[PDB]
Amino acid sequence: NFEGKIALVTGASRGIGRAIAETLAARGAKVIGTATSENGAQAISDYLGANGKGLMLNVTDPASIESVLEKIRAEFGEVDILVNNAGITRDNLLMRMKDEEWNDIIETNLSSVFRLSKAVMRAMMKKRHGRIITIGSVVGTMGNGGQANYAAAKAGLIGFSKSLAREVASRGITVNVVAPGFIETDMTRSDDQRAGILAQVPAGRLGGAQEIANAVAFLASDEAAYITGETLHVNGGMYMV
Amino acid sequence: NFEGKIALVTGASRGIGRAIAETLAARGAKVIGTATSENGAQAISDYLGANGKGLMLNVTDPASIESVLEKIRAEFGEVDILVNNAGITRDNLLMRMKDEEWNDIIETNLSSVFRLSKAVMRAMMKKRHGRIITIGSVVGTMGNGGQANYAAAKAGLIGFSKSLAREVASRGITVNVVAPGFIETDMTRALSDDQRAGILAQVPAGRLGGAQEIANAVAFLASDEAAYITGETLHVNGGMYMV
Amino acid sequence: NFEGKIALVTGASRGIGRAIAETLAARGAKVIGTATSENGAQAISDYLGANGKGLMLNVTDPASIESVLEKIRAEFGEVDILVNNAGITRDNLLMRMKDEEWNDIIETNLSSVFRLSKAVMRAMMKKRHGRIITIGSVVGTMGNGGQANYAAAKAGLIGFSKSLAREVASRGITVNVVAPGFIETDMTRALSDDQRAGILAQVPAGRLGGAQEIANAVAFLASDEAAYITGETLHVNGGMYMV
Amino acid sequence: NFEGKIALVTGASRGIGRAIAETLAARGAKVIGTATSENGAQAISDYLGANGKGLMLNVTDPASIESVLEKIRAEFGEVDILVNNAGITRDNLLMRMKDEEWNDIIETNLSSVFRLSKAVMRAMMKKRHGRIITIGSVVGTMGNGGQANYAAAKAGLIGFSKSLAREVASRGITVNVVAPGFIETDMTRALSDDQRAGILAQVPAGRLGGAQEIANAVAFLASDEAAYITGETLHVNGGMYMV
Ligand SMILES: NC(=O)c1ccc[n+]([C@@H]2O[C@H](COP(=O)([O-])OP(=O)(O)OC[C@H]3O[C@@H](n4cnc5c(N)ncnc54)[C@H](OP(=O)(O)O)[C@@H]3O)[C@@H](O)[C@H]2O)c1
Ligand SMILES: NC(=O)c1ccc[n+]([C@@H]2O[C@H](COP(=O)([O-])OP(=O)(O)OC[C@H]3O[C@@H](n4cnc5c(N)ncnc54)[C@H](OP(=O)(O)O)[C@@H]3O)[C@@H](O)[C@H]2O)c1
Ligand SMILES: NC(=O)c1ccc[n+]([C@@H]2O[C@H](COP(=O)([O-])OP(=O)(O)OC[C@H]3O[C@@H](n4cnc5c(N)ncnc54)[C@H](OP(=O)(O)O)[C@@H]3O)[C@@H](O)[C@H]2O)c1
Ligand SMILES: NC(=O)c1ccc[n+]([C@@H]2O[C@H](COP(=O)([O-])OP(=O)(O)OC[C@H]3O[C@@H](n4cnc5c(N)ncnc54)[C@H](OP(=O)(O)O)[C@@H]3O)[C@@H](O)[C@H]2O)c1
Ligand SMILES: [Ca+2]
Ligand SMILES: [Ca+2]
Ligand SMILES: [Ca+2]
Ligand SMILES: [Ca+2]
Ligand SMILES: [Ca+2]
Ligand SMILES: [Ca+2]
Ligand SMILES: [Ca+2]
Ligand SMILES: [Ca+2]
């Protein structure tokens, strides 16, 4: 139960992000989910109803981050739980990877974690309590051909999380990563390609967005106060470390 | 909710083991906790009350294992959740470590995982559902002077868990490890402020972990909310080590 | 023996970078070491002599990268061995870390690996052989207070390397990382015995590593004796961290 | 150059073990390789010639250990380099794995590392220099269906190695693990093309590894060029697994 907690979930329009937002809300938290457009934000406001609000946010833009946080502080208060879910992909074999494909991935998937974390850190340190959870990926640990950029950012946020974790652990704040394997999403939703995927998963199936949300909710709860600088893999056995 | 689930927790007399047993019971599961003596088993039956029973079990003795399981089947049924918590320590620098000190740790902390997992596996495969969770240790991952035997067993059960996880993942069965860092126990409680300081210095969180904290992690992995997690090691060490 | 091989070592002015350049040269390789200034580039030409050359290179500037590669091709040929050693630190606790301190570390310590690798890849693919070795850090694996930016970069370059390794493994090209622990440098040498004691206490080996020790590891991975090693991280930290 | 060093390589009859023995000998070390029978021991003496000797050893019999090290001290001296290569496999899905199969793997592949390391320990600490290298396996890190026992032993030896490394690092002794992926052996050579295809599909490198490649990695770690590497696992698997 998160009664009295304020949670910020970036990229909460659908799939994993939305499941996370709905789950925290269903458990008593006041949730602020974000999208890159005003309409996408409004749609989040629509489903969260009285348990939260949707706001437009660009994790690559310093002014946007500052604007959203002020709005959150004026209507709800300080963020207790930060879930960095915003992310994108720009696949290509190295030789075909554009400088922009690399930079956009680093900025959106890695630098965003730095920016959002620093932005909520202060209040958590004062309150001597907080949760920062970033959605990584199995790719960050095993790497993947054609996704060197995505893997760099996903592996990068782990090193960041470990360092930040060491800086704020004594003040009741945990910093962790939930690394999903293949998750059933609109994209994976025609049938010779799904089986090429299932073949890599011992569980024999794709994970559900709600399954990632359950793991996030666990780490965000008071039941995981002694877990920090840790990566929780949720991949059906696709990879094991 | 564990309603209808039967859980076997080895070494449930106190600390982590007891917290795990009480937590699963409090959430609807019929729990069978074990101890190495009949008296210890009775004390477990006492705190579990109508939600479970305590049984005497020696994880290094096949006859004991089969006998215990035969009893659980008779009174409750097949085990749905297995928590391998039984474990000991026989610390010593390698140059001093006696063969018995090495062997006893291997049999009790590693071979026991093999014996108990194999003993409840068949039924799980048939139901196409199950949970096997072993309590490891940060030591199995970072190593520790004076605990080469303990570290070998704790690291070894991870390799075992990963291998088993791959064999049964398609059958709706998950096999994981929860690796505690420094947890408060009777041993640590009686340490001196000076020694506790030596321990705390290694922990970014600045405190020892609670048995209940490990139990919460175990309960999460044992639930249906962790069906997509297998062959994984969940570290609960306050930042003492990070991988 | 690297006779017949052309190696590019970024940031070879001193310490680890210079040891790497001198070691590859001593073993028969034609070495091109780089620095950020003409003077630095000259110091490198000074110690490499007839076995190589120093060039000015800014790993964050595409123009510079193209210019440098063009020069190596003109005078020496295609790069067979790439050692990404260039890097910097901009330490600070998160709340005190300026955007530019984050941006600079990411561009210099991570994006640089992407840029340089991509610039030597084609020729390697064709020759069906090559070596890409990046100097990471124990910090990339264990993390470190005050170095979240540096940690993010060193951990990210591992994720990059694993991915690249998968793309080129079938073509006789290996992509690895050598992660040093505390290495002796002019800075550490200037520390008082008390200051060093804080560092030494974190290392089981009881001493700082030698720049030459990192160079030896790099030379091993760059040789033909490590053809079956790729996407791997070789830790050289005296036991400071163990994975 | 290992001139003046005495190396003990267990299970040096063929494959990885023999390559290791021949490589260390070729580089100046006096090598003692072992086999489980007198004939196998003689065959090893035959190929080592004036650079070493073959001895019959059972890494599960304490008396054999004392005896073998006894002969070694008498003829050559104290062991400076220990390579734990002896090991076996007893595959089977858990549901059908025999106690003997589990116990045999644990004793031969894990407890053996403890016994031999402990036996050569004192001499090394006294001389403030030594090398202990154990041949692990990728299966120890990734685990493998049908090899829960092999995986437990292989993962367990890393936990063991990390702990011992911590106890002896300050004394100039390093303890490491070289973890091979699929290495070409007579067993793999007899597989059908369909089977080999199954294996190759798991290796980005697109080929099986060679015994000599593992030997080169072992020789590197055993040399003075790897004195700052300890408690580390060097993966040599062609990209089969990446950590
Ligand atoms: N799907 C999988 O199998 C899988 C596996 C492992 C990890 N993940 C990770 O899980 C997370 C969810 O991504 P997804 O691909 O599953 O879902 P998705 O539907 O692609 O959602 C991405 C979300 O991020 C937001 N976003 C994109 N660029 C942004 C920017 N510059 N600033 C702020 N927000 C931005 C999007 O906003 P709009 O709604 O406005 O477009 C959207 O809400 C990602 O971090 C991803 O890397 C997914
Ligand atoms: N305390 C920590 O900080 C910490 C940290 C990491 C991991 N752990 C792990 O957590 C688990 C709990 O151990 P602990 O030391 O915390 O508690 P403990 O109080 O030592 O309890 C050990 C339990 O195991 C049982 N046991 C011992 N030998 C057995 C055998 N041969 N057969 C069956 N049961 C046996 C004991 O039975 P009796 O009650 O009959 O004696 C007791 O219930 C262990 O696996 C341990 O390695 C503990
Ligand atoms: N020292 C340690 O204990 C330790 C431990 C782990 C990892 N490392 C890593 O080892 C490597 C060596 O660094 P160091 O700190 O030991 O030595 P350093 O003396 O700081 O050398 C850094 C080198 O990188 C070059 N460089 C800096 N910014 C550059 C840029 N934008 N473009 C191109 N080159 C640039 C420098 O050029 P100039 O000579 O022109 O200044 C210099 O040659 C780094 O990647 C570092 O992260 C060091
Ligand atoms: N082949 C691979 O792909 C691969 C991959 C990863 C790791 N490995 C590891 O590499 C090592 C080499 O094994 P292998 O299978 O490749 O070669 P192998 O030809 O099976 O050789 C095994 C060696 O160990 C000795 N041995 C067996 N039981 C022993 C005992 N009780 N006491 C003393 N010595 C004993 C054997 O003696 P005899 O000659 O007298 O029979 C033989 O010399 C093993 O530790 C193995 O786990 C192999
Ligand atoms: Ca609302
Ligand atoms: Ca792929
Ligand atoms: Ca210790
Ligand atoms: Ca984990
Ligand atoms: Ca010149
Ligand atoms: Ca520190
Ligand atoms: Ca390694
Ligand atoms: Ca397999």
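By Swiss-Prot numbering, chain D shows 2-244, in order.
According to its header, this structure was worked out by X-ray crystallography, 2.0 Å.
Just so it is clear, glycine is given a Cβ too, placed from its N, Cα and C backbone atoms.
Swiss-Prot lists D:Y151 with the feature active site, proton acceptor, giving sequence analysis as the kind of evidence. Mapped onto three states, the DSSP output places D:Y151 (mutagenesis position) in helix. Counting every protein chain shown, 26 other Cβ atoms lie within 10 Å of the Cβ of D:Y151 (mutagenesis position).
Neighbour list (D:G12 (NADP(+) binding site), Cβ cut-off 8 Å, at least 6 residues apart, same chain): D:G18, D:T35, D:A36, D:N86, D:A87, D:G88. When secondary structure is read from DSSP and collapsed to three states, D:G12 (NADP(+) binding site) falls in the coil class. Summarising the annotation, Swiss-Prot assigns NADP(+) binding site to D:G12, D:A13, D:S14, D:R15, D:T37, D:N59, D:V60, D:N86, D:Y151, D:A152, D:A153, D:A154, D:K155, D:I184 and lists experimental evidence as the type of evidence.
Cβ neighbours within 10 Å of D:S138 (substrate binding site), excluding its own Cβ and spanning all shown chains: 28. Residues or ranges marked as substrate binding site by Swiss-Prot on the basis of similarity to another entry: D:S138.
The Cβ of D:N145 (Ca(2+) 2 binding site) has D:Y151, D:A152 as same-chain neighbours under 8 Å, each 6 or more residues away in sequence. Look at Swiss-Prot and you will find D:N145 tagged as Ca(2+) 2 binding site.
Looking at Swiss-Prot, you'll find the mutagenesis D:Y151 to F noted as follows: Defect in the affinity for NADPH.
Long-range C-beta contacts of D:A154 (mutagenesis position), restricted to its own chain and to partners at least six residues apart, with a cutoff below 8 Å, comprise D:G88, D:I106, D:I107, D:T109, D:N110, D:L111, D:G141. In Swiss-Prot, the entry for mutagenesis D:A154 to T states: Decreases in the thermolability of the reductase; when associated with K-233. The structure shown retains the original residue.
Under its mutagenesis annotations, Swiss-Prot gives D:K155 to A the following note: Defect in the affinity for NADPH. When Cβ atoms from all protein chains are considered, those within 10 Å of D:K155 (mutagenesis position) total 30, not counting its own.
Under the three-state DSSP scheme, D:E233 (mutagenesis position) falls in the coil class. Cβ environment of D:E233 (mutagenesis position): D:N177, D:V178 lie under 8 Å away, each six or more residues apart in the same chain. For the mutagenesis of D:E233 to K, Swiss-Prot gives this note: Decreases in the thermolability of the reductase; when associated with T-154. The structure shown keeps the original residue.
Here the binding-site residues are D:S14, D:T37, and the one with the most other Cβ atoms within 10 Å of its Cβ is D:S14. Using a CB-CB cutoff of under 8 Å against chain B, the recorded positions that qualify from D:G12, D:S14, D:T37, D:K155, D:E233 are D:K155. Among the binding-site residues D:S14, D:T37, D:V60, D:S138, the ones whose Cα sits within 10 Å of the Cα of D:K155 (mutagenesis position) are D:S138.
Within 10 Å of the C-beta of D:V60 (NADP(+) binding site) we count 24 further C-beta atoms, all protein chains included.
The local packing around D:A153 (NADP(+) binding site), expressed as other Cβ atoms within 10 Å of its Cβ over all shown chains, amounts to 35. Cα of D:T37 (NADP(+) binding site) to Cα of D:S138 (substrate binding site): a distance of 21 Å.
Proximity to ligand 4 at the level of Cβ atoms, with a cut-off under 6 angstroms, picks out D:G12, D:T37, D:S138 from the recorded positions D:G12, D:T37, D:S138, D:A154.
The distance from the Cα of D:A153 (NADP(+) binding site) to the Cα of D:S138 (substrate binding site) comes to 11 Å.
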